[PDB]
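Structure first, commentary second.
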There are 2 protein chains.
Amino acid sequence: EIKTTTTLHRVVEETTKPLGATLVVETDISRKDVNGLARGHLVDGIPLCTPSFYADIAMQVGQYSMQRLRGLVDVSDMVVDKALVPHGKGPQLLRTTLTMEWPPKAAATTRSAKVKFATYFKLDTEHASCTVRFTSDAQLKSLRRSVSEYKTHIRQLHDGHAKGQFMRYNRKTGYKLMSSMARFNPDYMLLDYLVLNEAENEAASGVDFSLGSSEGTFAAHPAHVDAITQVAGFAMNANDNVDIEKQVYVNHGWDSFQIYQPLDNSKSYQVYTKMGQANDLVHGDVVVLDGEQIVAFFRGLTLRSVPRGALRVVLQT
Amino acid sequence: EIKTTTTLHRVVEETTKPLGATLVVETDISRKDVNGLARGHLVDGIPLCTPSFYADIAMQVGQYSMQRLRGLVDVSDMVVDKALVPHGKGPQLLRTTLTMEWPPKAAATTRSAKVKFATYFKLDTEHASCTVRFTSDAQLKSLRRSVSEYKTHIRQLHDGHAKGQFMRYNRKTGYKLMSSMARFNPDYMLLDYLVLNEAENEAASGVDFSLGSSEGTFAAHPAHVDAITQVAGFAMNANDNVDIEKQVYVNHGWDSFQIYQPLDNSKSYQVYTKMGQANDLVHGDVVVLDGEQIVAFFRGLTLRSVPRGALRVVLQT
Ligand SMILES: COc1cc(O)c2c(O)c(C(C)=O)c(CC(C)=O)cc2c1
Ligand SMILES: COc1cc(O)c2c(O)c(C(C)=O)c(CC(C)=O)cc2c1
């Protein structure tokens, strides 16, 4: 039976059939243990749930599904369509629906599940979707072979900063730079330092989970995983040629997300990304290291350029 | 008779006397050539006239007063008491009142005049005051002897940045850093780069007056002089330990201000300040160089720590 957590509160429905299964879980984002955490970012005084919030729940229903059938869960094909504003005024029910389909009777052969995230009063808004994948360790093995190359990019960023070539932002100064666009729940302000090579939207950052409070139970703490994606959002938005009064880069989702080691709330990690240039979309990979160890990887993290002013409008609509 | 300019529109009253004289001038800050200029900073969508606007008028009425009795005018003892919001909705008449006092027949020996700045509809608000002084060149001579020393502080700041010790902000990134506190009329965005030693609130900045448009006639262009004081305000507000969502440093005035060379709108200048350490107030000197030449100097520029939120309240009321 699925363990309830800070971010997954009850099972609404759990049905097996011959050609598939449906699992519906529910999270009251107004519940007092989670409401604070659900309010990750703040834009024009409007609180916003981060994609990492869905990713946590996805990892949970995926891990459960994968164990129930028989291993790494990949939160893949994440698409964030509509803002979720945790109002904190009476129940606000986020329903996460996981569906699986199969041949008879190869249920145990199943390597993916479709996941949808929608708030209910019933239906309020459909927010996001992803596909969880029960994946191989092939990527992990490949990442392990590239560790030394990632470490080299990181070292070269620090060397450049030490020569006056690249900007290095202390934690509070980085958040100040972003503050006309978004403010952050303090528990999400986990970027300790960030070195940015603006020419390639390329960043090396120390993320220190000890800098926030992360009480509760999770598969992947939404603050910890949002801090990882913040590094790529900062690389884009902190470029001297991006005028954040007019245009801002927002997280649209990603192609793949795997976690290989605990995201420990007493530890700091190294995060490296080269986003680059590219319609209204940029994409790139984000790796998380713990010294020599591969901790996590976003493949094809996607940020969308949106008008600052029209963002304001839609969020107030 | 006093030359009218972009920032001084008409003489309201001009009386000489046995024991002194009164000169009252008027500037309609809604007039189309000046209204843009008058709106130098923007806080919470509220436009604000900068202290440099009063300093320009002070130099003009001071130079005139000095010339008509019988070379440097010092805009000294500047105190900025109340915000001036150029609404641009019908006339908004800034009245600058200069008063002088003297012995019988000794008018020619007069070395200072009291200046007050108040808007009228009639009395609206009293904004600021200063004392213009007809001063010696002793300070100028002293500054010329320190040139090499100022240049050394500047070179040391650049050296430190080249070793990764001090922050260097490109123009647009500096203004992005300040943007949750204030936005700036583009004609005021003249800070080309700034290197900051946060430990001592110590900055060297290139200010490039060619970066804005400054059409009109002035004694000292309000954008150009404000850009000089921005270097000190930035030094304080860009400190990692100053949370601009809570407290901001605002210009309160200064003890002395002298200009020794034209502030040429095609030229860039070097500005150096060491504000140092946080009562309500910080103070320090700001020097302006053009290579080897002394161009201008604020002695005892004063910034006041004000609550960001309570700043908002007052301005909105
Ligand atoms: C206008 O469309 C959207 C939709 C979203 O889901 C959005 C969203 O989730 C966010 C979030 C979570 O931050 C933002 C603002 C940022 C990047 O800080 C803006 C959004 C804007
Ligand atoms: C609350 O009291 C004041 C009085 C002023 O005259 C103020 C003032 O002139 C200003 C400005 C800009 O001129 C400001 C805001 C800043 C530093 O950008 C804030 C002010 C705040």
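Throughout, chain A uses Swiss-Prot numbering, with the displayed residues spanning 1305-1374, 1385-1435, 1439-1595, 1598-1636 in order.
Heads up, header says this was done by X-ray crystallography, 1.9 Å.
Using N, Cα and C of the backbone, Cβ positions are placed for all residues, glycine too.
Straight from Swiss-Prot, the features:
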MUTAGEN   A:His1345 to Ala  Abolishes catalytic activity
ACT_SITE  A:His1345  active site, proton acceptor
MUTAGEN   A:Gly1491 to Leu  Abolishes catalytic activity
MUTAGEN   A:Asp1543 to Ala  Abolishes catalytic activity
ACT_SITE  A:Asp1543  active site, proton donor
MUTAGEN   A:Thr1546 to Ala  40% decrease in catalytic activity
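Structure with Swiss-Prot features highlighted.
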residue: A:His1345; record: mutagenesis position; Cβ within 10 Å: 22
residue: A:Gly1491; record: mutagenesis position; Cβ within 10 Å: 24
residue: A:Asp1543; record: mutagenesis position; Cβ within 10 Å: 24
residue: A:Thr1546; record: mutagenesis position; Cβ within 10 Å: 22
Students should find that the Cα atoms of A:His1345 (mutagenesis position) and A:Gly1491 (mutagenesis position) sit apart, in Å rounded to an integer, by 15
One would quote the Cα-Cα distance in Å spanning the 10-residue unmodelled segment from A:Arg1374 to A:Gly1385, in whole numbers, as 10
Result for ligand 1 contact check over mutagenesis positions A:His1345, A:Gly1491, A:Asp1543, A:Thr1546 with Cβ cutoff under 6 A is A:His1345
Integer Å value for the Cα distance linking A:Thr1546 (mutagenesis position) with A:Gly1491 (mutagenesis position) is 14
Students should find that the Cα atoms of A:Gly1491 (mutagenesis position) and A:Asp1543 (mutagenesis position) sit apart, in Å rounded to an integer, by 15
Simplified to three states, DSSP reports A:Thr1546 (mutagenesis position) as helix
A:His1345 (mutagenesis position), DSSP three-state class -> strand
